[PDB]
Amino acid sequence: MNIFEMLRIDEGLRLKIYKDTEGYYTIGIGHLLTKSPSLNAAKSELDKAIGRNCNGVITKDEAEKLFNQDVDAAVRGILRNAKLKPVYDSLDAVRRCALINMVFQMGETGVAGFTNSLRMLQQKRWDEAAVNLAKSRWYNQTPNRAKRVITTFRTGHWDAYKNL
């Protein structure tokens, strides 16, 4: 299993504009288009993102292209981030994937606010951090996904994703 396979389990694949768990306009593999309520604003972002007139619909091909960009940006964002970089550097390959997943879903900023859990992950206090991460909006709002990510940080193995 790798980062792409993991995220593709968590996000799914949709070739038509759709709404987030959050009500936001999205397409592909969890690619947020806009946080604006108009489908029209979303369509416009889409065409800007793909470089064509899409009419709200894209190919598999275009979906994966966006996904490659997104994962790349998530990693680079972690690397540029003063709060994120040190934790990332400290982790093993599998747990690194768990942090990338959180960044992809919630953005740099969002994850950088989990101060206390970050501190625990750096210290390698796996069970404590798993308990702390669960005390969040994130977990309450998307509990099955949060729990998969949390198991990953807890164990350092891919079991939460074997099932799936």
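So this one's X-ray crystallography, 1.7 Å, going by the header.
Every residue gets a Cβ built from N, Cα and C, even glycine.
According to Swiss-Prot, the active site, proton donor/acceptor annotation covers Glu11 (among others). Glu11 (mutagenesis position) carries a helical DSSP state (H, G or I).
For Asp20 (among others), the entry in Swiss-Prot reads active site, proton donor/acceptor, with the evidence type experimental evidence. Its own atom aside, the Cβ of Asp20 (mutagenesis position) has 13 Cβ atoms within 10 angstroms in the protein chains shown. According to its DSSP assignment, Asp20 (mutagenesis position) is coil.
Swiss-Prot lists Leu32, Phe104, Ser117, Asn132 with the feature substrate binding site. Under a cutoff of 8 A between CB atoms, and with a sequence separation of 6+ in the same chain, the neighbours of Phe104 (substrate binding site) are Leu7, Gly30, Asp70, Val71, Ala74.
Under its mutagenesis entries, Swiss-Prot includes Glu11 to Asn with the note: Loss of 84% of enzymatic activity.
One mutagenesis experiment catalogued in Swiss-Prot, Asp20 to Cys, is accompanied by this note: Nearly no effet on specific enzymatic activity.
Annotation of the published mutagenesis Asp20 to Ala, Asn, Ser or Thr in Swiss-Prot: Complete loss of enzymatic activity; the original residue is retained in the structure shown.
In Swiss-Prot, the entry for mutagenesis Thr26 to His states: Facilitates transglycosylation more effectively than hydrolysis; covalently bound substrate. The structure shown retains the original residue. Reduced to three states, the DSSP call for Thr26 (mutagenesis position) is strand. Long-range C-beta contacts of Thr26 (mutagenesis position), restricted to its own chain and to partners at least six residues apart, with a cutoff below 8 Å, comprise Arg14, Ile17, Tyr18, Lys19, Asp20, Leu32, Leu33.
Record note (Swiss-Prot), mutagenesis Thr26 to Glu: Complete loss of activity at neutral pH; covalently bound substrate. The unchanged residue is displayed.
Swiss-Prot lists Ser117 to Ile among its mutagenesis entries, and the accompanying note reads: 500-fold decrease in enzymatic activity. In three-state terms derived from DSSP, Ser117 (mutagenesis position) belongs to a helical segment.
Non-local neighbourhood of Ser117 (mutagenesis position): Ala129, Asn132, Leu133, each in the same chain, at least six residues away, with C-beta under 8 Å from its C-beta. Here the residue is the original one, while Swiss-Prot reports the published mutagenesis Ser117 to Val with the comment 50-fold decrease in enzymatic activity.
What Swiss-Prot says about the mutagenesis result for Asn132 to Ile is this: 5-fold decrease in enzymatic activity.
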| Protein Cβ atoms within 10 Å of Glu11 (mutagenesis position), excluding its own | 19
| query | Max Cα distance spanning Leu32, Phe104, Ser117, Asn132 (substrate binders), Å? | reply | 27
